[PDB]
Amino acid sequence: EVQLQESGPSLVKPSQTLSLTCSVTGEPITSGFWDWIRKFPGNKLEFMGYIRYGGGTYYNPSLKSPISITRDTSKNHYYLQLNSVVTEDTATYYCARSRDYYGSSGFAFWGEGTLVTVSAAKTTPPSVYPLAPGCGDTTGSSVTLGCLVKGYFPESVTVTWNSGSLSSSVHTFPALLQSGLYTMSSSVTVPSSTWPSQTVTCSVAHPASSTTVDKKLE
Amino acid sequence: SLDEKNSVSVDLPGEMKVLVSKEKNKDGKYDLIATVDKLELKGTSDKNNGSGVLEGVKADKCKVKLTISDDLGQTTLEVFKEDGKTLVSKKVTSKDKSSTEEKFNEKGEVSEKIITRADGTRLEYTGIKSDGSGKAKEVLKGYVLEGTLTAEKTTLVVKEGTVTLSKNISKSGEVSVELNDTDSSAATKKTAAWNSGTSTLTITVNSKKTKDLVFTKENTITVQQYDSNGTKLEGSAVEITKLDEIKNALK
Amino acid sequence: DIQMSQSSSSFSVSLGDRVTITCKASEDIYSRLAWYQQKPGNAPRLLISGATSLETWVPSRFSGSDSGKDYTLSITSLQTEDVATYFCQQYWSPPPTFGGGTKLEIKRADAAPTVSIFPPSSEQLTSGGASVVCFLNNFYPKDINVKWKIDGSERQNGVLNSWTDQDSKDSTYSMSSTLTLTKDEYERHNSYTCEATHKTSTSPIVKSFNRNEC
């Protein structure tokens, strides 16, 4: 069965060109319709265009900025190119195969999607701070710890936990922009009998700046 | 047929088309119409994409049935005798232009089979006997290879002098090539080794590798010579275009 | 462009209750409509085609209807696994257009939040900053309030509150609240407190720490 995967940069500056690639496996792109659909920050979906048999294409005429779709049947990859992007081109881009091989139909097979931010702001790595109990009492049955990931820009960081306990409860708080920078946090609850005793560490990765910072708690 | 105002025209494999009604009929099903070889076929479906089964009856009473796959990726067109069970003919066509067209006999047994590949190359089988054997031909661009067929595999053969070249194709599509020369003179006798991993047959004469015959995924054959001492390939591979060229490679 | 309209951005339904989602096209699309289910962190999934034809992976509780004024997607008995956002989309005439999406939230028993306060780290104080955090974990309903008090007086500036998506398993919500000050201002006071006000009580859950305790 087909597998679709989008690839491209997470940050592109206004006036520049956005290029994305869709790597398809399990089926040749020589048959069917292969589309590009984007999801705007307000959770709004938009069809952009498709490439089909013999490299024929169709593009949504309502698009703010013109795009082009090409393919490499040898590589079984197809591409999306949008020149002179604007901040309004910020979205999660998805590639997908139409349901049927002829006619008009829905989008049956989708890729996971890649978030592309269009902004002039400078890429900034996060400052990761460990959140350990602040109080005058020793914990009861379990303990909650966390990690604040502050002031980074291109969205998407990944906080991974490492603890002694093979059972834990993790909460990843959604990133929010304030004064042009992102801040997010994550928490983990583990048995009290396993933290000060057994090391807990948060690993924060920010691909956009090629950074990864591990913070041990306490 | 149906009114443009009343229906959507949908393209299908094998240059076919089907008209799907815009509205559901009095039974809550969409109507389907397609004209095939001057005969209008009819059917209905709970779905409105053009998938389903359509049927019609020839003037000679033969029953015609067209099955359009759920995603419109394939069509199956069957013509049965008036008993609607004994097959007279059957053709399955894919959205990729490949197809299998079978001709049956008086008892409904496939007597002939034509397998068309997406690239247009064909494998034609005739005189198909009850035991799965029969005559075979591979239609390629520029030339035709001939051989036989058995339950196990198809074998196309090319002869030139005392050298016989045999291309085997199993039911799974597996290909293997082999060469045999009845030449006695060890100085002119051809010998060959098959490399499945690369689909290439390396010919040797008088202790020297002479040529590599490559059987491509694109159903073509290419030839490339080895240097004078027979150790490495020279120049570039040249694609065969005529049957004579294969024979020249076997000389 | 045909405008697809989903008038409700979100609903809250009870477990096992019936749900009906509506979709309107600006013009006649003749049931050449598709529906998608999208869960957080996943791509939309084609659920229905031709307005009423379910895809093979869909459970029998789902259905779509043509017989009304517009279009609808119905679930006879809402299961926890159905909490998602549903999008309708027309493919009658180019270009294909989508409805705005209708998000579903599942109801569950009220649950008071587990609250935790955390002082600024040495690493941040070193850089001159000072952020105090309070996690309010596993509560319901979603609506909650956090009040920051420095030495007994409220602080409104420098606050970032982030709620999580409804938990796919227990259906509760969590919220993180950070109060950022400069290290200078921070060291000008001792007691730092966050009060969590929620439906589950009249008296706020209060947590705090004194800056000179270390």
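Per Swiss-Prot, chain B residues shown: 23-273, in order.
The deposited model was determined using X-ray crystallography, 2.0 Å.
Each residue, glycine too, has its Cβ placed from N, Cα and C.
Feature list (source: Swiss-Prot):
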| type | residues | note |
| --- | --- | --- |
| VARIANT | B:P35 to S | In strain: CA7 |
| VARIANT | B:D59 to H | In strain: 42373NY3 |
| VARIANT | B:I90 to V | In strain: CA8 |
| VARIANT | B:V114 to A | In strain: PBre |
| VARIANT | B:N127 to S | In strain: CA8 |
| VARIANT | B:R144 to K | In strain: 21343WI |
| VARIANT | B:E196 to A | In strain: CA8 and 21343WI |
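Everything Swiss-Prot records as a feature, shown here on the structure.
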residue : record           : CB count, 10 Å
B:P35   : variant position : 23
B:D59   : variant position : 10
B:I90   : variant position : 27
B:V114  : variant position : 18
B:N127  : variant position : 14
B:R144  : variant position : 17
B:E196  : variant position : 10
(request) May I ask you to report the DSSP-based helix, strand or coil state of B:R144 (variant position)? (result) strand
(request) Calculate the distance in Å between the alpha carbons (Cα) of B:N127 (variant position) and B:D59 (variant position), and round it to a whole number. (result) 21
(request) Starting from the Cα of B:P35 (variant position), work out which of the variant positions (B:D59, B:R144, B:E196) are within 10 Å. (result) none
(request) Give the three-state DSSP assignment (helix, strand or coil) for B:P35 (variant position). (result) helix
(request) Whole-number Å only: compute the distance from the Cα of B:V114 (variant position) to the Cα of B:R144 (variant position). (result) 14
(message) Return only the integer: C-alpha distance in Å from B:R144 (variant position) to B:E196 (variant position).
(response) 16
